[PDB]
Amino acid sequence: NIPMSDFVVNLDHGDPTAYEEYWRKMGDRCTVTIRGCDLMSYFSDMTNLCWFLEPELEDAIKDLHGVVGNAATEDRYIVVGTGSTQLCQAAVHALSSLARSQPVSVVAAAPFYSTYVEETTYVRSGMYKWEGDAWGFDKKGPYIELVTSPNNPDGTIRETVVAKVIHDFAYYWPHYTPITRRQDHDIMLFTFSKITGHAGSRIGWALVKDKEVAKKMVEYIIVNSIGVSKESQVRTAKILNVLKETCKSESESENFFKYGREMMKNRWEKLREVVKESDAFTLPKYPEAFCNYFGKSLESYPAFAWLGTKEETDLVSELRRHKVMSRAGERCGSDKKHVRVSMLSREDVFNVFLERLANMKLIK
Amino acid sequence: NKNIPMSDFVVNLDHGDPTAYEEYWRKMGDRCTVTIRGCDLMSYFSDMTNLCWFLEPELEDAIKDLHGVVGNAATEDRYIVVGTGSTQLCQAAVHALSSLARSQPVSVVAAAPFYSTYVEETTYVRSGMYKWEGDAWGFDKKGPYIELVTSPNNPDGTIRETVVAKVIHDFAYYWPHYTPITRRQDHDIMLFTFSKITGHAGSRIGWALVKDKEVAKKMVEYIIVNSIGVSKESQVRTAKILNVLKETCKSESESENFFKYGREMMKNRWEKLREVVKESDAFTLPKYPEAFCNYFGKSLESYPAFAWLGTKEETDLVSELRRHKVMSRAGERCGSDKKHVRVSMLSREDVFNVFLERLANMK
C-alpha cells in the first residue's frame, strides 16, 4: 500500500544500476566459475612491475582499448587497483613522493569531482595539499592537476587549465561521449564501474608511462592493501571479454556500446523535454563531434546531469523536499544553484525522477 | 624442466604466502566451487541496513558462524567491518582512533619484535594524525597513543598482551591449527584475516570486530574514501570457503577436518625443523608453552606459521642465509638484531624440505 509519493529517489551517488537488465539478459555466457584452490597466492606474476595484476585482465584491458581506440597502451605500464578511486590516490601519492618538495599542490578545474577533495584530505598527509580550483591557480612549487574528462559533475570534455597531471577518463567511452582521439598522456585512469556497471567489483586500471611513477603506485597499493582481489580481476576479465565479442554484433540489444548509447540517448531526450517546458531549470549543452569508434558525428550523453536553476534557490534542498537526493553543487566547488543528478539509476527510479521533476514548482 | 641444478633454486621464505593449504583445497573438490552470474554484485551497496553497508550478508553470517564454532572470538553486541585484507582494516583502525583522539599525532607502538609491515603502514603516507614510535616496551612518551598487539605474534609467534590510550588486537593467527584457543577473545578491536586461516591470501579479505560504534563508523568511512568498499566477489567467495570449512569441523577424517589437517601439518613441519636445529651447533628456535585448547578440548602445543630463527654466533643471519639461496625476513626489520630472521612455515612442501636440507648443511 506504500504510497509512491513517500518514495525517495536517490540520485546523489553514481551507482550504475542502469546496466543490470542488460547483463541479466546476456545469460550464462557471463558466468564466472572459481575452483576452491584457485587464486590463492598473493602474487600473480613477478615478471611484471605490478605483480598483483592477473594476466587475463591485462590482456582484456589492452584488447578493449584496442577495439575502442580510446587509449594508447603501448610503451607503458598497467596498474590495477581496487577501483579507480585507489588508483588516483596511488598516483597522487607517487607523484608527490617523487616531487622535489612537499607538500605538492593538488588542483582541479571547477566544477570538479567532489570525491577528489576528501581523497586528498582524509589522511592529513604532508606529501600534498588540496588547493581547489585550478582556474587561476598560480601558487609556486610542485603541483598535480586532476583532469576529469568527461568531467564529473558537468560532463565537459577537459584539458589542463594551468608540474604533473592525472587524467581520469572514467566516462571516456563510446556510450557516453564520442571518441575524438586515442588518448596518450602520462597517467590515464579508467574504471570498470562506469563502463559495464560492475561497481561492486572494485576494479580500475591505470596506464602509466613513467616507470618510476608506476613503480611507486604499485608500492603504494602493496602497503595500502597488498594488491587487489584476484576474483575481481578474473571476473572483470571475463565480462570485458564478452563485451569485446559484443562489439562485432549487429543486434542493437547485443552490442553493448550501441545498447548503452541508445539507453543514454533516450534518457537524456526525456529529461531534455521536461527541462524544456520547466520554468527555471537549465541543462548543459554539449557540442556534436565525430566518433572514431562509431565512425559518425554524434552527441554526448553524460552519466550525470548538471542541473541548474535560474532562481535563487538551494536546489539541493528544494529537490530534497520533493524526495529527490542529489549532489550539492557547493560540494563540487560550485554554487547552491546547481546539483549533480545520476543518470545511471534503474529505469523505474529514473522515470519517477522525471515525473517529480515536472510535477514540482507546480506542486509542493 | 631439467638441467637446472637444484642448488640454484631460490627458497623464498621471506614472505608469508600460505601456499601450503593449496593441496588441501584442491582435494576438497567441487563443493568449494564459486559461481557468479553476469548480473550479480553490480551495485556499490550490499546493505544500507548495516553500519558497514558494503558488507555482504552471507559473509557476515559465515564470519559469525565460524567464530561461533571455533569460539576464538566474541561477536555479540559489536559491529563487523570487512576490508581488503586485514592490512586495510588495521590502517582503518589506526586512522579512526587517531581521528577521534583529543590531539595528534597519536603515538603508535608495538612490542619488539614486531610485524615489520606495521612500520610501513604507519609511515608511507606521512600522516600528521599518528606517528610510529617503535618498540612498545620502552615507551614513555605522553599524550594519546595506540598499541598494536599481535597474538600469535609476527614474527616470534608469542602469545601477547598489552605491555604499555587505545589498542588494536591482531589475531591473524589466533586459530586452532596454529595455537590453542585458551579464551574467547573479547577486546574492543579484534582483527582477523582470511588469508592465514585457509590460505586464500589472493582474495584480499579480512574483518574487524569493533565494540565502539564511533570507531566502527570511522573505520567504514576510511574504507569508503580509500576504495569505496571491498570486492563483492571476494566476500562471496570467502563466505563460500568459510562455510565449507565450518561443515568440515564436524568431520572425523583428518584429511577432511581442516583444523585437524592444518595442525597435524604444522606439527610435522615443526618437528622436522626442531630436529634439524637440535643437531645444529648455532641456530636457536623459540620455545612455546603447552596450553589447553577449548576447541580441541585437549592440552597441546602451538606451531606458529613463522619460524623466528636465531643464531648464537655473531653473524648477519639474513646474509648468510641468502648466501645459501634462502630468502627470509631480516630480524632488524622487526625491531630486532642481525642475529635473527623470520622464515615462513607455510610455503609449499618441496620448498620447505629444501630449506631443511640447506639449513642443517651449513656454517
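To match Swiss-Prot, the residue numbers of chain A are left as they are there, and the shown ones run 17-178, 186-387.
For this deposited structure, the header notes the method as X-ray crystallography, 2.4 Å.
Note that Cβ sites are derived from N, Cα and C of the backbone, with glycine treated the same way.
For A:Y58, A:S100, A:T101, A:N168, A:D191, A:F192, A:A193, A:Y194, A:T214, A:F215, A:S216, A:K217, A:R225, the entry in Swiss-Prot reads pyridoxal 5'-phosphate binding site. The Cβ neighbour count for A:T214 (pyridoxal 5'-phosphate binding site), using a 10 Å radius over every protein chain in view, is 24.
For the recorded site, A:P166 (mutagenesis position), the DSSP three-state label reads coil. Here the residue is the original one, while Swiss-Prot reports the published mutagenesis A:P166 to S with the comment In wei8-2; loss of activity.
Per Swiss-Prot, mutagenesis A:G171 to E is noted as: In tir2-1; loss of activity. Other Cβ atoms within 10 Å of the Cβ of A:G171 (mutagenesis position) number 24 in total over all chains.
For the mutagenesis of A:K217 to G or R, Swiss-Prot gives this note: Reduces growth rate under shade condition. The structure shown keeps the original residue. Counting only residues at least six positions away in the same chain, the Cβ atoms of A:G30, A:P32, A:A193, A:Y194, A:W196, A:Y199, A:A326, A:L367 sit under 8 Å from the Cβ of A:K217 (mutagenesis position).
Mutagenesis annotation in Swiss-Prot: A:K217 to A, described as Loss of activity; the structure shown retains the original residue.
For A:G250 (mutagenesis position), the count of additional Cβ atoms within 10 Å of its Cβ stands at 27 [all protein chains shown]. What Swiss-Prot notes for the published mutagenesis of A:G250 to S is this: In sav3-3; reduces growth rate under shade condition.
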Candidate recorded positions A:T101, A:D191, A:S216, A:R225, A:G250, pick with smallest Cα gap to A:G171 (mutagenesis position): A:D191
Chain break of 7 residues - Cα distance A:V178 to A:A186 (Å, rounded to integer): 9
Those binding-site residues of A:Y58, A:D191, A:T214, A:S216, A:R225 having Cα within 10 angstroms of A:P166 (mutagenesis position): A:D191
Chain B neighbours, filtered from recorded positions A:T101, A:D191, A:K217, A:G250, Cβ-Cβ distance under 8 Å: A:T101, A:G250
Integer Å distance between the CA atoms belonging to A:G250 (mutagenesis position) and A:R225 (pyridoxal 5'-phosphate binding site): 12
A:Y58, A:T101, A:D191, A:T214, A:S216 screened against A:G250 (mutagenesis position), Cα within 10 Å - retained binding-site residues: A:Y58
DSSP three-state assignment for A:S216 (pyridoxal 5'-phosphate binding site): helix
Least buried by Cβ count (within 10 Å) of the binding-site residues A:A193, A:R225: A:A193
C-beta crowding around A:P166 (mutagenesis position), within 10 angstroms: 24
